[PDB]
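Enquirer: There's a structure below that I have some questions on.
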Amino acid sequence: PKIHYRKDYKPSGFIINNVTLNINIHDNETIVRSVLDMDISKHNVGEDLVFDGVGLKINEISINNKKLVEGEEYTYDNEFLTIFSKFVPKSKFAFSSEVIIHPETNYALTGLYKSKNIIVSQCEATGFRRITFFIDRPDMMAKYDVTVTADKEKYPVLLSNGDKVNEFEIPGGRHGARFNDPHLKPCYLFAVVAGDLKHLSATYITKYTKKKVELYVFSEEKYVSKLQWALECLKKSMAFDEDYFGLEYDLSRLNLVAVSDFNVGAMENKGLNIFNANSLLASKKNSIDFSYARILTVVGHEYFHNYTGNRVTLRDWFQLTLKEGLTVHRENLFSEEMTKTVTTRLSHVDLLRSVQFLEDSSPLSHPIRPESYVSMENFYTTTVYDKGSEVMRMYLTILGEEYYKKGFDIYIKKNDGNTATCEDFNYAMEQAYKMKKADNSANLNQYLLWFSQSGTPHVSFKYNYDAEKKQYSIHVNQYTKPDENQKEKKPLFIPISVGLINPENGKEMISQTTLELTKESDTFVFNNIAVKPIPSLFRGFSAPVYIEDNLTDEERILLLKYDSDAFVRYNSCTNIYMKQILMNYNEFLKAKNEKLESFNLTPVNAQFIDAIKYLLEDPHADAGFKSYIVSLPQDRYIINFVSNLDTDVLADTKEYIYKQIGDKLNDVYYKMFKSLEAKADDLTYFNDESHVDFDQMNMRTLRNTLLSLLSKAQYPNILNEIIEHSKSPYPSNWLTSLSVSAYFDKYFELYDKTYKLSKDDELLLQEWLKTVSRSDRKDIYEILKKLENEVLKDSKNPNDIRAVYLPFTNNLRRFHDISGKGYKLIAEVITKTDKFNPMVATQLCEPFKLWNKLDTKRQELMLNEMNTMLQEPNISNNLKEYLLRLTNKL
Ligand SMILES: Cc1cccc(CNC(=O)N[C@H](CC(C)C)C(=O)NO)c1
Ligand SMILES: [Mg+2]
Ligand SMILES: [Mg+2]
Ligand SMILES: [Mg+2]
Ligand SMILES: [Zn+2]
């Protein structure tokens, strides 16, 4: 395989200053004419001029109006256009090409493609080369003049980046529009859209310079009614970047556009952000609650890239985390601010410690700045994004808000209009650190290990209290497991946000403080500690690590009830559940393997259950928080703690724990389910697509979590409640009625009822598909076949394929059926999908990432299917690299 290495970065021998494009859309072809105004750089050594260009049909090639001929002045192999050096000018020159491409058959959704009746582009990372020839790498920055032409009836709205400088008619019922983007950019930020689009618009006035910006949001006509919340979230995003970061938008217009067929969430093309419709479009009668959160985060994310990615871009793709990690951190800050609910930060932590920790213990483990790749696309990972965000967030923890803001401003100004590297960011943060420490010898050189070292650190603690001296010590150790990336792991700079709780009264004993652990181990000592405390460690989840608190369950319960920090409270609960899960798992496992006729199970701690009841009954405690405490840890979290995991044993473990707690709490759960109804399902704001009450949404979440618990329990007459719930105007509620009815004969009636409610809205139907797919049904395999035949059919829409299959893959009992039939079904979907969309096929590989954590029969079955996929003729480079890495061959 062709391997690119971070250390081998070199600047190009060429410069592209201006790009002038004419994109002429017709029914069965698009013609792209492109002039590149180029020059020779100071790094040039008279090399051949090599352009990326994939799947292009060449009409003509010229340099300075001299036609070039295949075999004589150039070669083209369908991937690279090579202009022999004799024909490459030695000073400024014009390169012209005209190629033909076919969006109407581009089902890979990269380059220029058709999504329903909209023509749209996706260029990040390597898509621009599928539109026209270029030196397709992010350090090749240029200014763009783009003309789009098309049939006017079919494609009345034409957009590209930047200012629309002209619009004109063309004979034969066509028309054109010309765009000028004045900001230098890499080609990955180019976009064009053509469609029969409708819009909502508003004018935003910037805070400092009072610049008028016209905001447009666009969709197909059918769904124009679903654009309003996106527009509001854009206004919120713009205000937040002004208010926190002092950053103002930099063009007269910003367009956001929803398309039905999109590989991921959205894309930050300058002035022309393009979204998966599931991440831009909602209405309260037609969307579940989680859509509102998702749109807020994704709009925010793309908007924040306008500085972190666009105005300051990447030197090379190994720097991906510099824009994605930093943008996710900005997006998280924004979301926390907008929602004002503690469950926001918790949700980010839950995702990291489940999916990202799994990745980091897998054969796919990489540092947030990888050292190599074959397909850069396989590095758009939860590591690069979510661990990257936690690495970006630790700078804020270490510096505090004022000095963090200073460092960020150093970075953003210094590198404006240019490329940057992770080192540039660390250098800016290090300038702030020196100022904070008032010591120009302080440095953050150790911090760089967070970019280069893979794997999750393990941090463990020991405590000692001397009552005569009123003196308390916290001794801390860190360990990272050696791996394929580093055989010897070095200690990191780990910030440990800490409090100390008095167990006698539940109160805070110290000003919160941040311990800076820089060695493999260290002991932090506190004086004037009046009684033995219970430590409150890694407040806010202050570093991306495995925490071993070495606390008793009695101490954990005291923190769950009385600590101030939502993460420590949640983590203390998590830890009590993990101790129980591992103990019961081992009990069940021994019983199974020893074929015992009788055995014991350790009961769930009765004081913990009493604590759960106390919190649930507190009318002043948070509804969202409550929903986390009655839920066991996610399976992907649990599996980080078990080797050779028997998934059936784990399923039996979780069922036993849930049943123990419900046997004590179900009546509490029912009383709460009823008592929360009035406030949860209040219709204030039901017609207001500009405002969401996130606390009220967390109440619905709690109700729906409780309803699931009671339904699984067969609580008496709960079917009555399920049927009433299916009549609620909130889709979150009526789709929950379908999933919780899985435990009853009424499931197929609710399946039909909710289908009819869902089938006329593309996105609501996809949410119905997910609801069916995750249903806890013994007959799930026959239900999947019914979805395939009756609803999915031949769809190539990634959202339809993902909706049908991914939730089902999280069904611990059924997906991991010891026959292997679950593994076979998903492997067939992967292979099928790879024939037209390699990026989506690699997404669908997700359940296989934990293969080497499973018991040896399941390991063998997963491995069999992975190797079968690898044998498929014409397997994509994306899928083949992924699977070779995952199976320890690469
Ligand atoms: C964790 C993670 C891995 C890969 C991709 C994503 C995010 N979904 C997106 O929409 N990502 C895009 C990538 C573009 C190249 C489409 C993004 O970062 N938009 O800013 C998450
Ligand atoms: Mg082609
Ligand atoms: Mg997010
Ligand atoms: Mg469709
Ligand atoms: Zn992004």
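For chain A, we keep the numbers from Swiss-Prot: what you see runs 196-1085, in order.
The deposited model was determined using X-ray crystallography, 1.7 Å.
From the backbone N, Cα and C atoms, a Cβ is placed for every residue, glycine too.
Pulled these from Swiss-Prot:
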type: BINDING; residues: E319, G460, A461, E463; note: peptide binding site
type: MUTAGEN; residues: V459 to P; note: Severely affects substrate specificity. No effect on Zn(2+) binding
type: BINDING; residues: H496, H500, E519; note: Zn(2+) binding site
type: ACT_SITE; residues: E497; note: active site, proton acceptor
Enquirer: For the recorded peptide site, enumerate neighbouring residues of the same chain (Cβ within 8 Å of the Cβ centroid of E319, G460, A461, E463, site residues themselves excluded), in sequence order.
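Expert: For the peptide site, the extra neighbours are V459, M462, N468, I469, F470, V493, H496, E497, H500.
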Enquirer: With a radius of 8 angstroms around the mean position of the C-beta atoms of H496, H500, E519, what other residues of the same chain does the Zn(2+) site pick up?
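Expert: So the extra residues in range turn out to be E463, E497, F499, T503, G504, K518, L521, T522, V523, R525, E526.
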Enquirer: Can you give me the same-chain residues 6 or more apart in sequence from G460 (peptide binding site) with a CB-CB distance under 8 Å?
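Expert: Within the chain, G460 (peptide binding site) has Cβ neighbours under 8 Å at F470, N471, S474, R489, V493, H496.
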Enquirer: So how many other Cβ atoms are close to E319 (peptide binding site), meaning within 10 Å of its Cβ?
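Expert: The Cβ of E319 (peptide binding site) has 24 Cβ neighbours within 10 Å.
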Enquirer: Near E519 (Zn(2+) binding site), meaning Cα within 10 Å, which of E319, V459, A461 (recorded positions)?
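Expert: Checking each Cα against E519 (Zn(2+) binding site), there are no hits.
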Enquirer: Can you tell me the CA-to-CA distance separating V459 (mutagenesis position) and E319 (peptide binding site), as a whole number of Å?
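Expert: Given the Cα positions, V459 (mutagenesis position) is 11 Å from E319 (peptide binding site).
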Enquirer: If we check Cα distances from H500 (Zn(2+) binding site), which of the binding-site residues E319, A461, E463 wins as closest?
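Expert: Comparing Cα positions, the candidate nearest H500 (Zn(2+) binding site) turns out to be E463.
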Enquirer: Select the most exposed residue of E463, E497, where exposure means the fewest other Cβ atoms within 10 Å, treating these as the recorded positions.
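Expert: Output over recorded positions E463, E497: least Cβ neighbours within 10 Å is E463.
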Enquirer: With peptide as the bound species and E319, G460, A461, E463 as its recorded binding residues, calculate the greatest Cα-Cα distance and give it in Å as a whole number.
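Expert: This binding site's residues have a maximal Cα-Cα distance of 13 Å.
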Enquirer: Any idea what the Cα distance is from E497 (active site, proton acceptor) over to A461 (peptide binding site), rounded to a whole Å?
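Expert: Rounded to a whole number, the Cα-Cα distance is 7 Å.
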Enquirer: Does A461 (peptide binding site) have same-chain partners at least 6 apart in sequence with Cβ under 8 Å from its own Cβ, and which are they?
Expert: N468, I469, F470, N471, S474, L475, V493, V494, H496, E497
Enquirer: Counting across all protein chains present, how many other Cβ atoms fall within 10 Å of the Cβ of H500 (Zn(2+) binding site)?
Expert: 25
Enquirer: Provide the three-state secondary structure of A461 (peptide binding site) computed with DSSP.
Expert: strand
Enquirer: Find, for the listed recorded positions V459, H496, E519, the residue with the lowest Cβ contact count at a 10 Å cut-off, counting only other Cβ atoms.
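Expert: Counting other Cβ atoms within 10 Å of each of the recorded positions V459, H496, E519, the minimum falls on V459.
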